Structure formats: C-alpha cells, structure tokens
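Peer 1: Sharing a structure, written as structure tokens. Questions coming.
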Amino acid sequence: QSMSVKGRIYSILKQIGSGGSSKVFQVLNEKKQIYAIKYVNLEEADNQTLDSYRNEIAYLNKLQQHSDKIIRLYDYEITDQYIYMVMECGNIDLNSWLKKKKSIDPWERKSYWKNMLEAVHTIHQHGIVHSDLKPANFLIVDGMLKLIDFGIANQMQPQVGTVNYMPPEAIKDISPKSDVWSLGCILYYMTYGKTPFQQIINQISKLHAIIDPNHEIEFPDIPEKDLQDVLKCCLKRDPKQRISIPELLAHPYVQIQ
Ligand SMILES: COc1ccc(Nc2cc3[nH]c(-c4cn[nH]c4)cc3cn2)cc1OC
C-alpha cells in the first residue's frame, strides 16, 4: 500500500494506532527512511474540533525547536477532508514498555524522569498545561522519552479515560502543578509497580480517595531516599504545597551522582 504527503510518496508497513476518525501507520519514504504517519478524517469534525486539531499541530510545530524531548513533526498535509502528519517513529510507548517489563533499572527510571520533566517543562514555558498526562503520552525513541501530544486536540474513543493520574483539583472542578501530580503518578508506577490508587477498582471510591486527605498514600521504604522524597513532594494533594517543575529539575534525585 502507498500514500502521498506534500508530493512525497510513502509505502505503508503496518498500522500502529487507531481511533474513531484517526489512524497511525508505520511508513517508509523514497529514501527507505522509517516514519509514522498520523491520518485524521475531518468528515464528521465540527469547528470546535477542527480548531482544537489546528491549535495542537501549531504548538507541535512551534515547540520542535525548543526541546528534543518533544516528538518530531517533519511535515504535514491538511485539507478540509483530512490531515496527514509525517512524524518521528518510536520504538514503543512508555505504557506498553511498563506493562511488558517486570523490573525497572534505577538508572533507566531516573533517565526517563529527566526526559519527562524536560518535555513537560517546555510546554509550560509556552503557557500549555497538558492536564491529562499518562505513560501513553510518552514514546521511547533510542532509550530517550519523547512527549507525543499536548492535550489540546479533542480526544476520541479507540490507556484513555483513566483517572489513576488525575490530580485532586481536576476531580473538584488547572495550573502547571496538575501535570506535577500526573508525572508523580508515572514515577510512583515506575517505583512501586502500581499507581497510588490502582488497588481501588470502583471509580467513585477511587475519586473519593484521591481527594481525601485522611486517605494516606503509602510510600514504602526503598534504597533511593531522594526518589521517595520526589514522590512525596509531587503527590501533595494541595497544589500550593506541591513541588514545581523548576524545583524538580534542581532536586537531588535528578542532579546527584
Ligand atoms: C507499541 O506500538 C508502538 C507504539 C508507538 C510507536 N511509535 C509512534 C507512535 C505515535 N503515535 C503518534 C500520535 C500523536 N498523536 N496521536 C498519536 C505519533 C507517533 C509516532 N511514533 C510504535 C509502536 O510500534 C509499532
């Protein structure tokens, strides 16, 4: 199978992702280089939806330059019927990698954490709060984590819908501190092998636990005290009492050794 994006021809290899009106394909260009093409169908898309897509593509294009922890967008073709986005191909998303890997190397975790902070820090510096960070939003590209989206474009039914990374303030109702909670949940999962409220099956009981101050989050003792402190700092229920990204970037866990 084959497709054209801005005059350039691409051979389709396999379908990566999907959605109600979107498909992601693994492709090859004329020079036999590997890419990901995100196809978006705009037939049933309303004006609100279109502007959400246009806004996200604009921010993805702009933030290319500011950090290599943001996915590469090489080119795109946008008409009234479709969007074709030629992007960087990743090895695997962080969620699939975490679900597959039994244990996680402490060096590998610290490395991924650094990348997650750099990517999220960059979007914040441009006025963007993601508000829905999960491990699925990150891509492993050459042992390096990259942020694939900014949470602007309207989400579609095909990890999606999950409340395990939701800050207490999002359940009550958004500031950059909201992303710190979600990042803290991802690190807690990479530390303890589960998210802080993963054991609570019932969604209502789970939402009640996240917002409950009397519901103490357990932080079992580990050889990395710096790591335990990060987790405790990210997971402060009060946004005003929570650590910021510039503060996490100066933290012993990210800087020592
Ligand atoms: C585990 O399956 C994979 C997951 C991700 C990628 N790589 C990938 C995924 C992507 N999703 C998007 C995307 C951006 N917004 N929505 C989807 C872009 C992109 C680039 N490479 C490759 C995989 O192996 C076949």
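Residue 1 is the first one shown; counting continues down the chain.
Note: Cβ is positioned from N, Cα and C throughout, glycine not excepted.
Quick paste from Swiss-Prot:
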ACT_SITE  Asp132  active site, proton acceptor
BINDING   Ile16, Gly17, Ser18, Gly19, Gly20, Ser21, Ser22, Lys23, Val24, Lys38  ATP binding site
MUTAGEN   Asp149 to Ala (Swiss-Prot position 664)  Loss of kinase activity
MUTAGEN   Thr162 to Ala (Swiss-Prot position 686)  Loss of kinase activity
Peer 1: Can you check which residues sit near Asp149 (mutagenesis position), meaning Cβ under 8 Å from its Cβ, same chain, 6 or more apart in sequence, and list them in order?
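Peer 2: Long-range Cβ contacts: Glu56, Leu60, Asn137.
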Peer 1: Going by a 10 angstroms cut-off between Cβ atoms, which of the binding-site residues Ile16, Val24 has the sparsest surroundings?
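Peer 2: Comparing Cβ neighbour counts within 10 Å for the binding-site residues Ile16, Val24 gives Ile16.
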Peer 1: Just need one number: Cα of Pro158 to Cα of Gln159, in Å, whole number, across 9 unmodelled residues.
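Peer 2: It comes to 10 Å between the two flanking Cα atoms.
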Peer 1: What same-chain residues, at least 6 away in sequence, bring their CB to under 8 Å of the CB of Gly20 (ATP binding site)?
Peer 2: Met156, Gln157, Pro158
Peer 1: Of the residues named as ATP binders, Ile16, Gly17, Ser18, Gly19, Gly20, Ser21, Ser22, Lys23, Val24, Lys38, how far apart in Å are the Cα atoms of the most distant pair?
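Peer 2: 14 Å is the greatest Cα spacing among the residues binding ATP.
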Peer 1: Which of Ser18, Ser22, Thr162 has the fewest nearby Cβ atoms, counting only those within 10 Å, among these recorded positions?
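Peer 2: Each of the recorded positions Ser18, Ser22, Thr162 was scored; lowest Cβ tally within 10 Å is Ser18.
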Peer 1: Would you count the other CB atoms within 10 A of the CB of the residue listed as 'active site, proton acceptor', including those on all shown protein chains?
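Peer 2: Its Cβ shell of radius 10 Å holds 20 other Cβ atoms.
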